[PDB]
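Following: one structure in structure tokens, then a few remarks.
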Amino acid sequence: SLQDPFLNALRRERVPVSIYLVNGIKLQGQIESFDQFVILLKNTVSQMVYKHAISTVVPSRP
Amino acid sequence: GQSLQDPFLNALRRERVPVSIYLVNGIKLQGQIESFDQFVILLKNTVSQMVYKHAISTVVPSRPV
Amino acid sequence: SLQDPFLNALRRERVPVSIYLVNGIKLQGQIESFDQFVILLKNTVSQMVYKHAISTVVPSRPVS
Amino acid sequence: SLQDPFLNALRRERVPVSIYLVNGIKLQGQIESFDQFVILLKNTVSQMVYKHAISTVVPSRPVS
Amino acid sequence: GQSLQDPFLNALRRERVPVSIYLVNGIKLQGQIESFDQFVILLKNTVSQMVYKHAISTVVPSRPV
Amino acid sequence: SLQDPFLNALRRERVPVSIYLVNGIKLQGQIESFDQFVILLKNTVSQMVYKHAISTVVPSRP
RNA sequence: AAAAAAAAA
RNA sequence: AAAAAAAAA
């Protein structure tokens, strides 16, 4: 109830995100969709990102 | 809880798309999704191995689905 | 519980926090919000930190 | 489920397995036993591996 | 589920024993257990910080309890 | 039901164990006790080891 | 398989 | 905060 609103707003407004993984890798793209356990990150492809592997989701614009 | 994960993985299984599965440690695994359940994925390549989802960071399809 | 009351006070009182992640990365900012699984850390931008990736939440100055 | 049937067949048929851990360490042995959370890996000794620490279970040779 | 963890940590809290808490990444934290719940521990030293148990590998008491 | 019997037998027979953590650190000592989430490892002190941080528990003797 | 880097925005 | 070492018994 902070998580859903946050990820939906980035999905609607189609804002570019950086997704930092727990290993330090930075992923860039857009939240295409998400569910309870994964985020679909669109860029050149739609990859499935497991939330358990994510540290942070950073908006490029507030 | 399943409504994005199962469709995603079943599409890649039914259509036999080559995947990269990156692990939380950075290792890249490649093959095809033989099958899966709530906790693991069968990745077939030269051998068919069992991959724990808790160890996966991303499933990247090679072709655009 | 002890987690909510703790993060709430760092919130209400707008205290600068360090959030150390399980990989060692320190994150500076202020707690804007939180729920069961995530914290919103406010600095240049409002980013969402997953709790499972956090090792510690350290106040920069003591709480009162 | 797919996990039980898979580890059971590597067991019954006494197939050598590699168990790769989340930190990269490869473990050679045979599955002696398992439950919901742990696997017993048989080599020099019967050690207990936690599943949460496992990234993959790889057969050394294909199953039939 | 609690029958070893809570006694262990409450003893260290009530008796104010200096602890080392080693994190899963190898970092050593030192202080005293101010309090705790199911998911976190308050470690008081120069400042009182909140430590997630999922990030802890071991709690080592300095004195033999 | 493979986990409890395994850890109890090491506790009774007082067998020395190596406990390898997910970071590769090796702990040595004896299972003093355990519960659902932690193991008490006796050596010079009794430390509490979180099971989520353990990769393997290796008996020194079968 | 480093009895363990108060911690690589 | 390495768009990512088929993988340091």
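By Swiss-Prot numbering, chain B shows 4-68, in order.
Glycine is treated like the rest: Cβ placed from N, Cα and C.
Here is what Swiss-Prot says about this protein:
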MUTAGEN   B:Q8 to A  No effect on Hfq condensate formation in both growing and late stationary phases
MUTAGEN   B:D9 to A  No effect on Hfq condensate formation in both growing and late stationary phases
DOMAIN    B:9-68  domain 'Sm'
MUTAGEN   B:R16 to A  Almost completely disrupts the ability of Hfq to form condensates in both growing and late stationary phases
MUTAGEN   B:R19 to A  Almost completely disrupts the ability of Hfq to form condensates in both growing and late stationary phases
MUTAGEN   B:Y25 to D  Almost completely disrupts the ability of Hfq to form condensates in both growing and late stationary phases
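Distribution of Swiss-Prot features across the structure.
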residue : record               : DSSP (3 states)
B:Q8    : mutagenesis position : helix
B:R16   : mutagenesis position : helix
B:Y25   : mutagenesis position : strand
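Each of the mutagenesis positions B:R16, B:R19 was scored by other CB atoms within 10 A of its CB, and the lowest score goes to B:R19. Here the C-alpha separation of B:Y25 (mutagenesis position) and B:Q8 (mutagenesis position) works out to 16 Å. Counted over every protein chain shown, other Cβ atoms within 10 Å are most numerous around B:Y25 among the mutagenesis positions B:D9, B:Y25. B:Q8 (mutagenesis position) counts 20 other C-beta atoms within 10 Å of its own C-beta, drawing on all protein chains shown. Each of the mutagenesis positions B:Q8, B:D9, B:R16, B:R19 was checked for a CB under 8 angstroms from a CB of chain A; the ones meeting this are B:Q8. A gap of 16 Å separates the Cα atoms of B:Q8 (mutagenesis position) and B:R19 (mutagenesis position). Note: the Cα of B:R19 (mutagenesis position) and the Cα of B:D9 (mutagenesis position) are spaced 15 Å from each other.
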